[PDB]
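Undergrad: Dropping a structure here in C-alpha cells format, bear with me for questions.
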Amino acid sequence: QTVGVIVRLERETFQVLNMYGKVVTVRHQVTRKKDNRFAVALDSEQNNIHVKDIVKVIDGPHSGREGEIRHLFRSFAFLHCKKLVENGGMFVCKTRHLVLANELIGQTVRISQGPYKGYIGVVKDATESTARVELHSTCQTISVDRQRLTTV
Amino acid sequence: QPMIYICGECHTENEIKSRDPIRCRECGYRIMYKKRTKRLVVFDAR
Amino acid sequence: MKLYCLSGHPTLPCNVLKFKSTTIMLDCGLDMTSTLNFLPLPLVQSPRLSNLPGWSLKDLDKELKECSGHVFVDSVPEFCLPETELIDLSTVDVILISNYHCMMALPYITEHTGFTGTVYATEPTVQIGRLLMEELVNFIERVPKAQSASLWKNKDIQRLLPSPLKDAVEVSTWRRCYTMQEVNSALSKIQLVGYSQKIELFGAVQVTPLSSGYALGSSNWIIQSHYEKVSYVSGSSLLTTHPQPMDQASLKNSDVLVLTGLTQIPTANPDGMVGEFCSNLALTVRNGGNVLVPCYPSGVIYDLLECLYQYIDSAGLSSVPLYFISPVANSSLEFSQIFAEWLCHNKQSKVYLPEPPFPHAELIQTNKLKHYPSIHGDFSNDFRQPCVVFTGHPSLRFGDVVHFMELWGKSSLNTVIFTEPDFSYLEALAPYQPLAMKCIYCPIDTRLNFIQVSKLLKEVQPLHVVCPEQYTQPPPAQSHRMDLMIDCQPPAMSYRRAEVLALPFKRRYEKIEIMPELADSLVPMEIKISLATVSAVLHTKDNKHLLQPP
Amino acid sequence: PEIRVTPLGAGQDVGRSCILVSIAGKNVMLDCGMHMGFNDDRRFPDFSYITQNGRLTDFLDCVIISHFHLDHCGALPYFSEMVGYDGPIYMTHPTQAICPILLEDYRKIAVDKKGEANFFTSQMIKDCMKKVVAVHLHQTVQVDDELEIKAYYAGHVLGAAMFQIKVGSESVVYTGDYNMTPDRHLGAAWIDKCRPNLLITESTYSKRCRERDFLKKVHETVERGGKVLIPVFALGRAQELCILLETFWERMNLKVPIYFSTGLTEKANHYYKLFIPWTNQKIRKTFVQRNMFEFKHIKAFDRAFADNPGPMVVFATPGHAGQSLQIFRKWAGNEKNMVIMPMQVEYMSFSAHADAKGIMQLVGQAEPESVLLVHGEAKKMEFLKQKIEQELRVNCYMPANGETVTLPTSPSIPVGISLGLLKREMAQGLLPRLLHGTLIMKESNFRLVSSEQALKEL
Ligand SMILES: [Zn+2]
Ligand SMILES: [Zn+2]
Ligand SMILES: [Zn+2]
C-alpha cells in the first residue's frame, strides 16, 4: 500500500524516504511497483504538472525550497534539490502545497443476435463494447458486440 | 480435485489424485486417457 | 398455575398459560389439515374435478363429491381454528408467538374474539408469516368458490360419513379463510422483539424469546415471575440449520417445561431425505420429466435450494430451469437475504464480507432459479418443458400446485416430490388420485426428534414436563416403538384439545425490595443464620412491592 | 455502594471517546476511539491509568463500542492486540461490518501517508475483530454472572447503539452518539423509562428546508446542462445524500445520470443494503416493493463515465485528497461548477448528531437521577449543564480527561416474602396498615416470613 524512493545504498538495508519526511530502514526483501510516468498532479493554482518539472514550495513545514518531480501520488509529489544536502536531495511535498515554476474473459458465450447467431465461443478479449469470441466450430476469432452475447 | 482417467487396456473409470503414478488400479496398465470435456461442444453442421 | 389447551395439534399448538396475575397465550396454530377433506381449488375450471361423481347418503349429493373412493367436500377449504371458547379471550393479556407457522389463525383471535391485549414475536416471524398469510388469502381469493356445503357438518350425518370425513374433529368450529384487512389489523398489533430481550408484563412476569434453531426468527419462550420460571419450547432444531442455534442454556432450572412442535414422522433422517430429493429430482429431469415440489415460500425451501445449488453443477443439470412460482416469492427471497442477523454464525459471517448470506441469491444472477408472482404473467413465456417448479400450497388444495398437478398428472415421466411433513401425503394425493405421476414422499422435518429431546431434557432437568398426548403414546403409524415417546423421571403431563391442566408448581416467596432506610433500622440479631423483627408499611406499585419505614 | 466514572478519552473534548465505568465492582470501558487532529501519539487513549505493565483482561470485564466512527472505535486494534486484551468486545452487528473497513482505510491513511510509527497492522485488525461479540437490538447479553448490557437504537449512523449497563439494581446508560430527529435513511434514538443511576451522554450542540434548498440547487444546476461535484466525507452523510437524491430523481422522473465513486462507498452501499432492519421506517416498510439501497439511478462511476460531457451528478470520495481535486480542477470555470462542501460553491450542511433540545428530550425521557457529559465543547457543556440543572432538576457533571467522578448509590436488598403473609397484607389494608414479620437473614439469601413460620422453622 506504500511506495518509496531509496536515498542511500547500504550493504544489507535500504534507506528509503517515503511520504513521511522520515527516513526508514528496511531489508532488501521490498517489492517493485511500476511507476506512473504519465500521471497528472495539481498544485495550489490548479495547474497541471508532470515528471521532471521544477516546482516551488510555498506551504508546509519546508516552505521556501524548490524541487523537481520524480514520482507522483494521489496527493503527494517527490522533490529533488541538488543544493539540499540531507538524504541526497530527496524530499516529499504535498501536491496542493506547491506551485509550478474483464469478467467476460475466458467465459463461454452464445452469440444470440446478428449474422453469427447461435455460434458458441469463448471470449479471448473484451472491452466495454466489443468482445473477441473464439468460435468453437470454425478456426476464426471474431469481434462481436457485447449486446449480442449471452453467457452460457 | 477429483480427476478421472480411462485405462487404455481395460477401459476402467480411474479416480487418481495428482503426483501419484499413472497406474491402473485393477489391471496395472500404465497408459490412461482423459475423459471428454464437460464444456459446451457445439458445431455448425457445415 | 393453570394451562388451557386450545389446540390438539402437536406442531400447531395454542396453549393459554394462566400464570400468577397475567394470562399468556403460547402461540396460535391454524390447523390446515382440515382442508384435506375439501376438494382442491384450481386456478382454472378443470374438467376432471368439475364433473366428479357425487356421493349419496340414504337419509347432500351436491355437497359431497367422490374421487377414487374418497369423498370430498365441494366447498371452499375451511380451517380448523384453535378452540376459542374454553377461556374468554378478552381475559388473555399477551400472545407469545414462536414460529411463523405458529402465527397463523392470529387474525381469528385478534379480531373475532374481542382480544384487546398485545402480541409479541420476532421480526422474521412477523414478516415471513405476513408473506404466508398474504399468499394464503391470495390463494383462497384468486378464483373464489362459495361456502355452499354446510349440511355435512352435522352430528347425525358425520357419523354416517366414511372414515376420512367421519374422523374430522370440531367440524362446527371450522371457518372460512380470513381476509386481507383482518391480516393487516392482526399484524398491526404485534410488538416486535429480539432474541434474549427482556419484556416486562405489568411488572409481574418477564418473558424473553430464545433462539430455537428451526426457522429464521423462530423462538422459544421462557416466562419468569420472580422465583419461578416456565419454559415454552416450541418447534426447535438441534441440526446445522441456517438460523441461530438453539439456546439450551437459558431453559435450565425451569419449574415446568411446555414443549410442542416435535418432529412429525421422526423415523426419517433429514440429510438422507435431502439426498433422496436431489437424487429423485436428477433422475426425473434426466428422463425428460417434470419435478413439482409443493412447498412453502420460506423455510425448508432455502435448505433444499442450497443443496440443489450444490447439486446441479455436480449432476450436470445446469440446463434444467428451476421455477419458483408464488405471490410472495420475490419478497420471500429478499427477506431471506436481509435477515442475516437472525442466521447462524456461518451465514452471518458471509455478510461481514460484501456477500449475500444465502446462496440461492446467486441463482437469480446466474438465471438458474427464476421466480415469478404467478403462472399467468410471464412464466407462460419463459417456460421450458424439462423443469423443476417449487410452488403452491403443500396442502394441495389451493395455490398454483393444483394447476400444475392437473397439467402433469397424466404422464408417468413427471414426478411430484414432497418435502413438507405438515400434511398427510396420501390425503394430499387423494383428490388427484387417478394419476400416472410418480409421487416421492421425502419429508425434511428438521425439528427435535425423540433422542434429541431426551438429551435436551437430561441437560435442562425441568421439574415438570407438559406435552401433548401424542408424545406420550407411540405414533399410530408405529404403535410399538417405545423410543418414539417422551420419557422422563417424572412421567410428564399430557394434554388433549380443550383440556385444562392444573400445575401444582406454585410456590411462596414473592420477591421484595427493601430501601436502605429500613435496612439500618433492622438489628441483625444472632441466632445461628440471623433473625430480625421488622415493622414496615407495605407499598405496592405496578405489581412490585416495597417496604417503607413507618 | 458507589459508581466511579473516569473518562480517559474525551472528557471535555471532541474525539477519542473512551469512558471507564466501575459500577458495583465491575469495570467496563465504554468506547475506544482515536483523536483525529493529533499526530504526537495522543491518538490512542492513555491506558496507563488502568494498568502499568498489567493484564487488562483481569481489570476490564467488558468493552463496548457504540458505533463505527473512528473517534469511538479507531483505537480498538491497538488496545486489543498491542496493549493486550482478549476479553469480550461488545459491538453492534452493522458496526462489526463497517468497523474493519474504516479501520483499514485509516490504516491506509496513517501508514502510507501521514506519520504512523506505533500503529496497528491489518492482521491484528482481523485479530481484534476475531474477539468481537456482536449484539442485537434490545438484547440483554450476560457478560458476567450478574453484569448485563443492552443495546438501544441511537440513530446516529447505521448500527449506532445506546448501551445500558445494568448490574444488580444499579444501571448506567451510555449514549455514544445519537440523533433524536430521524434521517432519510435512519430512525431516531429511542430509550425506555430505564431510570438509570447515570446517563453518560454526548453534549456538543430546518432540516426539511435545508434538504429542499439542496435539492432545488441540484435540480437547477442539472437542468441548466451543468454537472455537480458534491463531495462526501462520512458514510452516513453519503448514504443519506444518495437516498435523498435517488427518491428525488425517481419523483421528478428525469433520466440524466447520478454517479458515485471509490471502492469504499460501494462497500458502504453493500453493507447498508444488507442491514435493512437498522434503517428508517420508510426503507423497512417499502422494502417489499423494492430495496431502496439498490439504486436505480445512482450507478458506479468509471471515472465519472470517463468525465463525459453533459449534465450529471458525481460523488467525490473525500470531503483535500485524491479523487476529488482532479474533478474540481477539471470543472472549474464551467457552466455549472456547483460543488457543495458540507466555480460556484454552495454550502449545505446536514447535522449527524443531536442538538441541545434533543439531549434535553433524551434526559427527560430516560429520566436518570444523574447526568454526565462527554463528547463536546467545554462552553457548550457548561451551557447544557446549566440547562440540565435548571429545567429538569437533576445533577450534571463536568469531567475532563483522566478526571474520575464518583457517585453514591443506594442499593435495595432483594428479600423473599412468604406468600401467606403477602396475601394477608393484600387482604387487610386495601380497605396505612403495618406489616409485622420476622426477617430470617440466612446465608446468601433473605426470607421475611411471619412469626408463626419463624417459630415453626426455627
Ligand atoms: Zn486398466
Ligand atoms: Zn463521535
Ligand atoms: Zn458519531
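The residues of chain C that appear here are 1-59, 64-532, 535-556 by Swiss-Prot count, in order.
Heads up, the Cβ atoms here are built off N, Cα and C, so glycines get one too.
The 1D-myo-inositol hexakisphosphate binding site annotation in Swiss-Prot covers C:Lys2, C:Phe19, C:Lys510, C:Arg511. Here the residue is the original one, but Swiss-Prot notes a mutagenesis experiment at this spot, C:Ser283 to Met: Abolished interaction with BRAT1. Swiss-Prot gives this note for the published mutagenesis C:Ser283 to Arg: Decreased interaction with INTS11 and BRAT1.
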Undergrad: Determine, for the 1D-myo-inositol hexakisphosphate site, the additional residues of the same chain whose CB lies within 8 Å of the mean position of the CB atoms of C:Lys2, C:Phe19, C:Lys510, C:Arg511; present them in sequence order.
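TA: Leaving out the recorded residues gives C:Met1, C:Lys20, C:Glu232, C:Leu507, C:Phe509.
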Undergrad: Just jot down the residues in the same chain as C:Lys2 (1D-myo-inositol hexakisphosphate binding site), at least 6 apart in sequence, with C-beta under 8 A of its C-beta; none if empty.
TA: C:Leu17, C:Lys18, C:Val504, C:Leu505, C:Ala506, C:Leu507
Undergrad: Cα of C:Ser283 (mutagenesis position) to Cα of C:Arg511 (1D-myo-inositol hexakisphosphate binding site): how many Å, rounded?
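TA: Spelling it out, the Cα of C:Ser283 (mutagenesis position) and the Cα of C:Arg511 (1D-myo-inositol hexakisphosphate binding site) are 56 Å apart.
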Undergrad: Can you check which residue among the recorded positions C:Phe19, C:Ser283, C:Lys510, C:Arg511 has the largest number of Cβ atoms within 10 Å of its own?
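TA: Answer returned by the neighbour count: C:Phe19.
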Undergrad: Going by DSSP, is C:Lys2 (1D-myo-inositol hexakisphosphate binding site) sitting in a helix, a strand, or coil?
TA: strand
Undergrad: Taking DSSP three-state, what's C:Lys510 (1D-myo-inositol hexakisphosphate binding site) in: helix, strand or coil?
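TA: Coil, per DSSP.
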Undergrad: So the record assigns C:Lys2, C:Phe19, C:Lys510, C:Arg511 to 1D-myo-inositol hexakisphosphate. If I measure every Cα pair among those residues, what is the longest distance in angstrom, as a whole number?
TA: 13
